[PDB]
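**Q** One structure is given below, represented as structure tokens, and several questions about it will come after.
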Amino acid sequence: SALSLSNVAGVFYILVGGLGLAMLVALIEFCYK
Amino acid sequence: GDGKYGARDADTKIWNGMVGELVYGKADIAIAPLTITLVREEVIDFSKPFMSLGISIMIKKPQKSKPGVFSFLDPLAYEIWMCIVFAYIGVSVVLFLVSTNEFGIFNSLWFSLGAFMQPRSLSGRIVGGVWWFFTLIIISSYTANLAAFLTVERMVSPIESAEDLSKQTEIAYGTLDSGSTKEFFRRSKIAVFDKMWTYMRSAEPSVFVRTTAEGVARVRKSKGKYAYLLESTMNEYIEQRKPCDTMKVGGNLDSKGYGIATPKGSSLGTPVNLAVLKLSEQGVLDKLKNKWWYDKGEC
Amino acid sequence: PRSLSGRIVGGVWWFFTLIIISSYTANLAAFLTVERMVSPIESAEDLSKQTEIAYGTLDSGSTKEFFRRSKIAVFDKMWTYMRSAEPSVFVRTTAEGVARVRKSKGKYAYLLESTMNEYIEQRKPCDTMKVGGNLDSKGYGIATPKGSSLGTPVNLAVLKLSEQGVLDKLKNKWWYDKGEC
Amino acid sequence: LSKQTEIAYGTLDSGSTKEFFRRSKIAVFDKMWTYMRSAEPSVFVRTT
Ligand SMILES: N[C@@H](Cn1cc([N+](=O)[O-])c(=O)[nH]c1=O)C(=O)O
Ligand SMILES: N[C@@H](Cn1cc([N+](=O)[O-])c(=O)[nH]c1=O)C(=O)O
Ligand SMILES: N[C@@H](Cn1cc([N+](=O)[O-])c(=O)[nH]c1=O)C(=O)O
């Protein structure tokens, strides 16, 4: 038995997906204010 | 004389060993680890056994516990430890762009303390919810991975039986090239024990050794890929010799016995038998074994 | 606040303790999963050094005579205890000793020959077990009158039977093949 | 089935299946015959 980066991979994309969605709501707060 | 126990030649009909020295009048009474067998009773008288024993299995030095340190970097791989500190500094570099030079040094020391996991800006909020979920799957996958490595460690059952050696080939196994032990596997009709013989007959490299010492060393130098089959008495005795790297595994295969042998119709016969029985009920026989095997044992 | 002094103590101590509880969690899941039992008494030594768990033999026959004429230090220490045991630790029948062990909830051990001991371990409800190495080294035999002509052949028979290994199978048949466990 | 006994097992009370285990010389099967013989209650059935 040996663990893989496989399952771990698809959670690095939701992170940088949540990071890329964060820099999308960050740039709209300095527009409104 | 010839340094042998005793067995009959198949050709010359000539008894050698101590059994020889007893039937050809060269000696009066033998006291040695002689196995009471069938064909021996037909030429020499035996007493009751002074030591019960059996054919058993010997294993090589197992490594002592444990490395320890390199069983932490193993579950969570070396290439995944890296990535979780690459996005860690990739979250604290995305959170740093949501917040003049030293004002970015106290904010890179304020986002690197929030990245070290433990208002309603929907920006970095979907960072703190998806990084927390990111480090939730990770801790759940580290916890599960470790529970399968301690489970696999308690499952690796040591070579328990002679059924186990027969169920594989990765571990070579043989016996003494002569003597009773090899004669058991040869003559035997039993299902398992025969399957072992058919293996040892056609063995490359040869699994048979010349001496008791040659087999002990072969076990002791084959990194746990050779098992020597011998009588229990010698097996549990090598378990006490330095460097204490041989272990007696599983119950014996049969049930032999060592007895004092006198020639057919010896006047010394009957009293000796009473002596062995007297010595057995007193405990001198149990005490003497614990003396030579364990009381002088280096383990 | 964001004191990069004590704040990196937080993240590092928090990670240290995350590992520790993870390593207690997964190891606790190791003893509950595979789950191997371990028995208290490992030898007659572990019966002589305590008296909370009572122990006796049969009231007549071989075993009782053994502890009696024993000159061995530990067994004599067991015998001297069993002589003046209050209440009595001796039993009249084999069925008594076994059921006494069973109905003592783990507070009475029974000393008997190795054969029947591993026999009862195979009988329902299987609440008995054989632990520790045997005390001595006996053996059953076939007895014939002094000077019997049956003598020498019957002896040759047993030997032949043992090397042909019918004895091994015969034991395994009546002990383990029909064993209820 | 030969390794345990908590789950009973038998065959037809007469026929080839009954005879097979009866005459079998193979290790596993013979042990299964020794069980089905002295079984209690009887493991054999009169019909399928
Ligand atoms: N003593 C035995 C002979 N014998 C002894 C040993 N040994 O000393 O343990 C052995 O490994 N193999 C063997 O055939 C006999 O009397 O047959
Ligand atoms: N076999 C013994 C008799 N014998 C047998 C058992 N037993 O059945 O295991 C026992 O517990 N105690 C005892 O004295 C003898 O004949 O001396
Ligand atoms: N085919 C067998 C008869 N036969 C048939 C069945 N069956 O119906 O599958 C069976 O269970 N046992 C049996 O002996 C024969 O011809 O001897």
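Here chain B follows Swiss-Prot, giving residues 467-565, 589-607, 614-794 in order.
Cβ atoms here come from the backbone N, Cα and C positions, even for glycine.
In case it's useful when we look at the structure, here is the feature table from Swiss-Prot:
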| type | residues | note |
| --- | --- | --- |
| BINDING | B:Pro499, B:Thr501, B:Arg506, B:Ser675, B:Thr676, B:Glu726 | L-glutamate binding site |
| MUTAGEN | B:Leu504 to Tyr | Promotes dimerization. Strongly reduced desensitization |
| VARIANT | B:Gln607 to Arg | In RNA edited version |
**Q** If you draw a 10 Å sphere on the Cβ of B:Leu504 (mutagenesis position), how many other Cβ atoms land inside?
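**A** I get 14 for this one.
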**Q** Across the record's L-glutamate-binding residues B:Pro499, B:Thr501, B:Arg506, B:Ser675, B:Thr676, B:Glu726, the largest CA-CA distance in angstrom?
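**A** Looking at B:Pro499, B:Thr501, B:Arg506, B:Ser675, B:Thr676, B:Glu726 as a set, their Cα atoms extend up to 18 Å apart.
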**Q** Around ligand 1, within a Cβ distance of under 6 Å, which of the recorded positions B:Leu504, B:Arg506, B:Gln607, B:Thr676 show up?
**A** B:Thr676
**Q** Report, in sequence order, every one of the recorded positions (B:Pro499, B:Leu504, B:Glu726) having a CB within less than 8 angstroms of a CB belonging to chain C; if no such residue exists, report 'none'.
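**A** So the ones by chain C are B:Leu504.
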**Q** Where's the emptiest Cβ shell within 10 Å among the recorded positions B:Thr501, B:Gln607, B:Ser675, B:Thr676?
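**A** Per-residue Cβ counts within 10 Å for the recorded positions B:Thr501, B:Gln607, B:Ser675, B:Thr676 bottom out at B:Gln607.
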**Q** Using a Cβ cut-off under 8 Å and a sequence separation of 6 or more, which residues in the same chain sit near B:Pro499 (L-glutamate binding site)?
**A** B:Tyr471, B:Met517, B:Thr728, B:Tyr753
**Q** List the residues in the vicinity of the L-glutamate site, defined as same-chain residues other than B:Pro499, B:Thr501, B:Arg506, B:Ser675, B:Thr676, B:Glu726 with C-beta within 8 angstroms of the site's C-beta centre.
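**A** Along the chain, the qualifying residues are B:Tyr471, B:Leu500, B:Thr503, B:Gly674, B:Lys751, B:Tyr753.
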**Q** Based on DSSP, name the secondary structure state of B:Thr501 (L-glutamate binding site): helix, strand or coil.
**A** strand
**Q** Would you mind listing, in sequence order, the residues at least six apart from B:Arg506 (L-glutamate binding site) in the same chain with a Cβ closer than 8 Å to its Cβ?
**A** B:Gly472, B:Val485, B:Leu500, B:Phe512, B:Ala756
